[PDB]
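Before any comments, here is the structure.
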Amino acid sequence: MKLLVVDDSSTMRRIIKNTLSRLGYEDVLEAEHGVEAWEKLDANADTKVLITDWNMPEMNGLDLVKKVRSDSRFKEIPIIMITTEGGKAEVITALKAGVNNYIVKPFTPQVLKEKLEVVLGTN
Ligand code: BEF
Ligand SMILES: [Mg+2]
Ligand SMILES: [Mg+2]
């Protein structure tokens, strides 16, 4: 149960990561940007779940998700997008690209835990 968490915000990565921990998810890998995310995925096809931000340099999350979905190794990888892009137009955009679950920032650590528990349960 290997998770890859991607976000250009350092404090966001903290919180997500801490929150995964509380849910019993400890095998967490981080990336700052899309390029690094992609690199890590490419080199570790055993990754189970992708959790990605949208807005970031060096390849945004949208481009990342499309790339991932296009790879024949990651056609069924669950993909959760966690983003400030709260408008439905962007939601639709993301679902069409292959995002499976959409969580909108900002959130308290408690709300994040609920919203993630909904998708991931405990581990
Ligand atoms: F920079 Be993200 F889309 F919250
Ligand atoms: Mg960002
Ligand atoms: Mg935020």
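Determined via X-ray crystallography, 2.4 Å.
For all residues, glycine too, the Cβ spot is worked out from N, Cα and C.
Positions annotated as Mg(2+) binding site by Swiss-Prot: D7, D8, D53, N55. The local packing around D53 (Mg(2+) binding site), expressed as other Cβ atoms within 10 Å of its Cβ over all shown chains, amounts to 27.
Residues or ranges marked as domain 'Response regulatory' by Swiss-Prot: 2-120.
In the three-state DSSP assignment, the secondary structure recorded for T122 (variant position) is coil. Listed in Swiss-Prot is the natural variant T122 to A, annotated as follows: In strain: NCTC 11637 and NCTC 11638.
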Spacing of the two Cα atoms, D8 (Mg(2+) binding site) and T122 (variant position), in whole angstrom, works out to 26
The most crowded of the recorded positions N55, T122, judged by neighbouring Cβ atoms within 10 Å of its own Cβ, is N55
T122 (variant position) to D7 (Mg(2+) binding site), Cα to Cα, whole Å, comes out at 22
Counting Cβ atoms within 10 Å of each Cβ, the densest environment among the binding-site residues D7, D8 belongs to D7
Near Mg(2+): residues not in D7, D8, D53, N55 with Cβ within 8 Å of the site Cβ centroid are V6, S9, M12, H33, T52, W54, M56, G61, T83
